[PDB]
Amino acid sequence: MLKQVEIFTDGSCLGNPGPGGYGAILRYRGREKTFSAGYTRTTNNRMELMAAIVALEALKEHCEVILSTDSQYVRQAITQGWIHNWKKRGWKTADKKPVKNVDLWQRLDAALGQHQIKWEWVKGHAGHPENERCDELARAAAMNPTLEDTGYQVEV
């Protein structure tokens, strides 16, 4: 009832780097909206991040969110406060080089600022139906890609 919009996300690739896809589920006022897209060439990390972003950027109202994901990459960054680090030094590293996937981190941070979120880190699909499903969606879009991941940069 007095319920938080619920978001579940998953992203992956067939070969890293290679065609990749995402799957996200948004669950609010009795309704549930899924999203999924395939990318001709990207990385796992990128897809993991992109599912969270697309999901959140879809909320048109200040929500209270519970975001469940098995992503090691987002867990790493959140739990370790990397976004707060980066932000303070203008999104650059030691090197004075732009942070990796800065395009996506900016996007996420921008979404973090509007909502109240609670991260739920999941391990394995057992007892986690919606994550399993996001997985299927992701692997499915990854096969019939239709988008370019413009932010995807060879170099490193």
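Just so you know, the numbers here start at 1 and follow the chain as drawn.
Recorded method is X-ray crystallography, 2.0 Å.
Here the Cβ of each residue, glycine as well, is placed from N, Cα and C on the backbone.
Listed in Swiss-Prot for this protein:
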type	residues	note
MUTAGEN	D10 to N	Loss of activity
BINDING	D10, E48, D70	Mg(2+) 1 binding site
BINDING	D10, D135	Mg(2+) 2 binding site
MUTAGEN	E48 to Q	Loss of activity
MUTAGEN	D70 to N	Loss of activity
MUTAGEN	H125 to A (Swiss-Prot position 124)	Reduces activity
MUTAGEN	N131 to A (Swiss-Prot position 130)	Reduces activity
MUTAGEN	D135 to H or N (Swiss-Prot position 134)	Slight decrease of activity
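Neighbour counts of Cβ atoms within 10 Å were compared for the mutagenesis positions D10, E48, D70, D135, and the top value is held by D10. Between the listed mutagenesis positions, namely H125, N131, the fewest other CB atoms within 10 angstroms of a CB are found at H125.
Comparing Cα positions, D135 (mutagenesis position) lies closest to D10 out of the mutagenesis positions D10, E48, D70, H125. Report note: the Mg(2+) 1 site is defined by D10, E48, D70, and the residues of the same chain whose CB lies within 8 Å of the CB centroid of those residues, excluding them, are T9, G11, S12, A51, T69, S71, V74, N131, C134, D135, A138. Reported as a whole number, the C-alpha separation between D10 (mutagenesis position) and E48 (mutagenesis position) equals 6 Å.
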